[PDB]
Amino acid sequence: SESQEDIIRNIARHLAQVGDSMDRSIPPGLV
Amino acid sequence: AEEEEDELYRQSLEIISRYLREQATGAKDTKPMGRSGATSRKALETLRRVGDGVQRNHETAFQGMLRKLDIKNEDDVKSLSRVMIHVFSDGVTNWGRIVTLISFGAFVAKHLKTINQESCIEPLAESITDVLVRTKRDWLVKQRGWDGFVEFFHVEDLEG
């Protein structure tokens, strides 16, 4: 059940993605 | 007496460290009696707004990552480091990534403290600042670093 390697990998890609998009549209009126 | 000193590093480790520490402790350690760190105040402010926001809006991402991650010792630190590098391995860098990462970092740290694990906060702060300034220093210095972020986000709250 799950593998830290895969876990960390998926989380990592997700982290970069979440951040990459969080800049394209800041919910808090970008301020 | 030789060109090498970098306030960015010191200011980064100082801010990040004092951040996770003061944020993961819940207390208030504002006893400088000499310091100030203007950029630090503004920068932090930005981190408070954008940070709290992502925490409230993207709370699902933080919780999920933590749920899968699950950490209780410095050992995993190397694994976390791997995660960071694994995300930067692409070559994409921006305020979005940095803040998102830093945010998740602090959160996990908060949990670490809640689970009586402050000793694992050291690797957290050092790791974040390490990867950020070790592989992405050029990006920071290229976009002004902290200031450029305060300008890109803007936090003007003055009337006159």
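The numbers used for chain B are those of Swiss-Prot, and the residues that appear cover 167-326, in sequence.
The backbone N, Cα and C atoms fix where each Cβ goes, and this holds for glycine too.
Under mutagenesis, Swiss-Prot gives B:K194 to R with this note: Reduced ubiquitination. According to DSSP, B:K194 (mutagenesis position) sits in a coil region rather than a helix or strand. Long-range C-beta contacts of B:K194 (mutagenesis position), restricted to its own chain and to partners at least six residues apart, with a cutoff below 8 Å, comprise B:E188.
Among the sequence features in Swiss-Prot, the mutagenesis site B:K197 to R is noted as follows: Reduced ubiquitination. Less than 8 angstroms from the CB of B:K197 (mutagenesis position) sits no same-chain residue that is six or more residues away.
Annotation of the published mutagenesis B:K208 to R in Swiss-Prot: No effect on ubiquitination; the original residue is retained in the structure shown. B:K208 (mutagenesis position): 17 other CB atoms within 10 A of its CB, across all protein chains.
For the published mutagenesis B:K234 to R, Swiss-Prot gives the following note: No effect on ubiquitination. The Cβ of B:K234 (mutagenesis position) has 15 neighbouring Cβ atoms from other residues within 10 Å, across all protein chains displayed.
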List of the mutagenesis positions B:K197, B:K208, B:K234 facing chain A, defined by a Cβ pair under 8 Å: B:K234
Nearest-integer angstrom distance between the alpha carbons (Cα) of B:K208 (mutagenesis position) and B:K234 (mutagenesis position): 33
